[PDB]
Amino acid sequence: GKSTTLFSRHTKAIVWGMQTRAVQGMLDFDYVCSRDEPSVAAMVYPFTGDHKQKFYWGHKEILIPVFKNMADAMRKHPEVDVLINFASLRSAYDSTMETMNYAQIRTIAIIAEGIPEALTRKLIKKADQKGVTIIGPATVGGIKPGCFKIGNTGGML
Amino acid sequence: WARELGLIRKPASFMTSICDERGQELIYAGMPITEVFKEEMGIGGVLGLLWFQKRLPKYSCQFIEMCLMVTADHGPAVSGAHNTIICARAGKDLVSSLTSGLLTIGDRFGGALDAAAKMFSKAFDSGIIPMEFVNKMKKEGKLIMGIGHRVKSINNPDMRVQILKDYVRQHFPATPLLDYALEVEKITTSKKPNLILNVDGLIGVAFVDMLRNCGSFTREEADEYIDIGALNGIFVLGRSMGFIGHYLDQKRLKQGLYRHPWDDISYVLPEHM
Amino acid sequence: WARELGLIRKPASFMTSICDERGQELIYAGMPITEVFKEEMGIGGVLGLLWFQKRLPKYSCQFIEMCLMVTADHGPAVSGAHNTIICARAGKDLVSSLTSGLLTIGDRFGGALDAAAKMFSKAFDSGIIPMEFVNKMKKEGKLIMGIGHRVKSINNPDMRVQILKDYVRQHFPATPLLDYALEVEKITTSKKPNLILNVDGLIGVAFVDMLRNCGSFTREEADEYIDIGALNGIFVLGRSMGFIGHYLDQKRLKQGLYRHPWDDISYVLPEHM
Amino acid sequence: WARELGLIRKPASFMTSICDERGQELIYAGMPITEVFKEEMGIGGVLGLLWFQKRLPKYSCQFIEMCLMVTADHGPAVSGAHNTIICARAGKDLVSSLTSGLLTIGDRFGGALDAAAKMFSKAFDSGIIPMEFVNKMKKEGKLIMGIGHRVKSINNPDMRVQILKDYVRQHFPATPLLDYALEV
Amino acid sequence: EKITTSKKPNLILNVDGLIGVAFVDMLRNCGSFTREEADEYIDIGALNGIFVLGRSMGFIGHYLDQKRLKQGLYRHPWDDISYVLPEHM
Ligand SMILES: CC(C)(COP(=O)(O)OP(=O)(O)OC[C@H]1O[C@@H](n2cnc3c(N)ncnc32)[C@H](O)[C@@H]1OP(=O)(O)O)[C@@H](O)C(=O)NCCC(=O)NCCS
Ligand SMILES: CC(C)(COP(=O)(O)OP(=O)(O)OC[C@H]1O[C@@H](n2cnc3c(N)ncnc32)[C@H](O)[C@@H]1OP(=O)(O)O)[C@@H](O)C(=O)NCCC(=O)NCCS
């Protein structure tokens, strides 16, 4: 299940958490890398209803929807394969337990810092049982220049 | 200079998908104003444009004009026209008198337009009989919105309900929710003659029919425009003509300040607080 | 019971010469609602009945519908549409959003509908040549209301003042005040090209001309309604469609609460009070 | 004449149990205006008289005045003050400016008063542990009205909730809701 | 007031006039206003503000009281109206 090409030039992600600065940094990276399509499909923040956040692609503006429940985010958007999880250290474990059992997700990225060791042990166990690739705790993420950037890897533009 | 030079990039709020004003022509929803006047769409047509952003058919634009002609003034007794007359007699101006009349269009006066659509379409998609919908609504102790009227009855009917019915029977294809509402009306007038299907219920169910049985609204648009409140706007924009008429009339009769005599009050104060 | 059997004689306030709601038919000005719909008078016809209490001719009713179509939404930048958008983004409701936008239509926003009619009709009834009028409104400060634009100048018309001007010159019999206003605009276009006759001035002078040149107004009701504010009523009832459109649209794009960032404020507080 | 010689009858609407304006003195709730000014109650005292129809104690009166002092202006960035500035700049007048700024005080602006009263009273009279209440609200997926403030923290206080907290701790007898609110 | 109370005995200095002249007297007799601000604030409308802010307590009192008495919708009966419509428009 642990594939080789994690991120490519045709990847699209689902962000978990109201992280408009990080998503706009990712969209600026994907504009700078001469990439045709943005690498974010939708965002998840469960504390308000669905809407469309407005983000900046190059010189122009586009819209990225924000959902409340993860089930609608997986149903409406099946082309994604990577879920970035900006949840806190106390709400990332349940978020990953909910998010691993979905179909289209091929890799998750737990950017939180301060997870319990028993919780990340159960998380690693379910991750190797399912076959997803986990880039988890206490990270800033990864960056594949020319293709993809996870969160705020590297810093500003 | 940096924006016109094009090297700054600022995030604009206020998305507003209606009425692009800049440029060589005042574009409405998507249609320029010369095309609006050339296609002869009336104030119902520009209501369809500005509110729904869908160019409506001609039997629906005329129905919107019929709604704004029927939901005009209904006398000065009712509470909104009463507040407009009180403020115009205290000599203010048009926007404050019309506005202090418009801040009574709530739930008991004139804001049944949306609840008599939400209720009648929530009891039609979970399909019950009218005789059980009335039983449920009395059992819960809540008022069937858009079924009651203070002064009109079946022995004293309001004619503006009949003018809309004789239009929505002919030019409207496939209007079942109106038939459902008429069934509930006669079920309730069999018991009490006071409870007559209002214009504030007939316009609600006829607008749900006009949205979901004519074109250009699928099922999420035509329920979003009920949940958002696009049917209260029909009453507010229709009754603005009556409230401005009452301001102009009380300004032309040169009436004085209103005082509301103490023989109509009965102060019921505590003893010694 | 004593008034029903008739021996009390209490004096009644609220004189209201409009819209007899009682009885069996909803009677408008003097004409029932069935005659209103049978004689095919639109919302301009019921505006002539409710506001002016006259049976307006069929060109004038269509002209009032034309005015309420051009004085609809004119972009969300303006003060009233901005207030409606801020109240809709604070999640309020339709009547408080539209109402708190409608409390800007005073003098600086929406006041050119009435100021440019009182000006052009005070300086036409005083017998003043257009060059003397332009020079009289020069020595006293006082920029001429209803004249001016920002882009659309000449050989580049307003294209919604042209529709109204075409309708008035084709349909109105004996229109002297529009011709006086066009002489004033021909004099003042020589100064700057973008001093074209505004739409807020053209609706004012065409409305005053319609009142004092069509039938059933003498000349002393025909400027009583100008003094009272029928033109302010025309602008408020026209722009209510645009403000309700802005409420529904900001409710439909699901916008959040507005904050107006401190980069655009510049507090100029005193030192220590 | 027919009611002055007392023979007719009239049902009178508008019951109004506040401020009898007739008679030889402007009576408030039950207390005349000379007693209002002799008993030296501030505007909190007449807020208690007109709104609540009780003569509130003199610590609750100063607390009502303290609430009307801290819920005064909080900058013109916020939406109601912004609408008041737009209507004043369109040159209207005081009552249309203040009124079209007042018609934003709904649920997202200024509704946190009634919302945080009713939420913390529905989570206390149906008694839950505070740790279970915050988990219940997180599980349902809505925020708690009361708590917030992006600038201040436990490091540096707000200094306008601090003065209110000082007043209720130094004047209020038997305050369980505040204690419960602090717990959360 | 002394001059005009001799014509009719009821013409006394009203509360709505004593608050006005005592407020103007405060602004132009106490410190911190010069004399060009203390007649600017009267022209701007800072005396309407005293009435509106004072009367807001009474109007909120009437709202809370009419909500607490469970009073229903008002209709204002036709025997208090006297419609004076035209004959047939
Ligand atoms: C507007 C309204 C107050 C007029 O009703 P009304 O003539 O005053 O009737 P009353 O409130 O005086 O009488 C109450 C009785 O009639 C019942 N009733 C009155 N209106 C009712 C209604 N729409 N639906 C169900 N029951 C109603 C009450 O349940 C009560 O029943 P009871 O005999 O067992 O006690 C009321 O019908 C209503 O709120 N309708 C919904 C809002 C609306 O449509 N407004 C438009 C017309 S103003
Ligand atoms: C001097 C200069 C700036 C003035 O330009 P302008 O277009 O006339 O600008 P203004 O604001 O003065 O025009 C206002 C005129 O329109 C009138 N006007 C404006 N608004 C009006 C309104 N609503 N109603 C009626 N009249 C109005 C004004 O009263 C005034 O007319 P007036 O001359 O009778 O007083 C212009 O001539 C210029 O650009 N000079 C520089 C050229 C040069 O030498 N360049 C260097 C060589 S390379």
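Here Swiss-Prot sets the residue numbers for chain A, with the shown residues being 487-643 in order.
According to its header, this structure was worked out by electron microscopy, 3.5 Å.
Note that Cβ sites are derived from N, Cα and C of the backbone, with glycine treated the same way.
The following features are taken from Swiss-Prot:
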type	residues	note
MUTAGEN	A:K540 to R or Q	Decreased acetylation and increased de novo lipid synthesis; when associated with R,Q-546 and R,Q-554. Abolished ubiquitination by the BCR(KLHL25)complex; when associated with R-546 and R-554
MUTAGEN	A:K546 to R or Q	Decreased acetylation and increased de novo lipid synthesis; when associated with R,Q-540 and R,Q-554. Abolished ubiquitination by the BCR(KLHL25) complex; when associated with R-540 and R-554
MUTAGEN	A:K554 to R or Q	Decreased acetylation and increased de novo lipid synthesis; when associated with R,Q-540 and R,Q-546. Abolished ubiquitination by the BCR(KLHL25) complex; when associated with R-540 and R-546
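Swiss-Prot feature annotations superimposed on the structure.
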| residue | record | DSSP (3 states) |
| --- | --- | --- |
| A:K540 | mutagenesis position | strand |
| A:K546 | mutagenesis position | strand |
| A:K554 | mutagenesis position | coil |
Distance [Cα-Cα, Å, rounded] between A:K546 (mutagenesis position) and A:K540 (mutagenesis position): 11
Counting every protein chain present, what is the number of Cβ atoms, excluding its own, within 10 Å of the Cβ of A:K554 (mutagenesis position)? 16
Across the mutagenesis positions (A:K540, A:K546), the Cβ with the fewest other Cβ atoms inside 10 Å is that of A:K546
How many Å lie between the Cα of A:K554 (mutagenesis position) and the Cα of A:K540 (mutagenesis position)? 17
Chain B neighbours, restricted to the mutagenesis positions A:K540, A:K546, A:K554, by C-beta under 8 angstroms: A:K540
Cross-chain proximity of mutagenesis positions to D (CB under 8 Å), evaluated over A:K540, A:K546, A:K554: A:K554
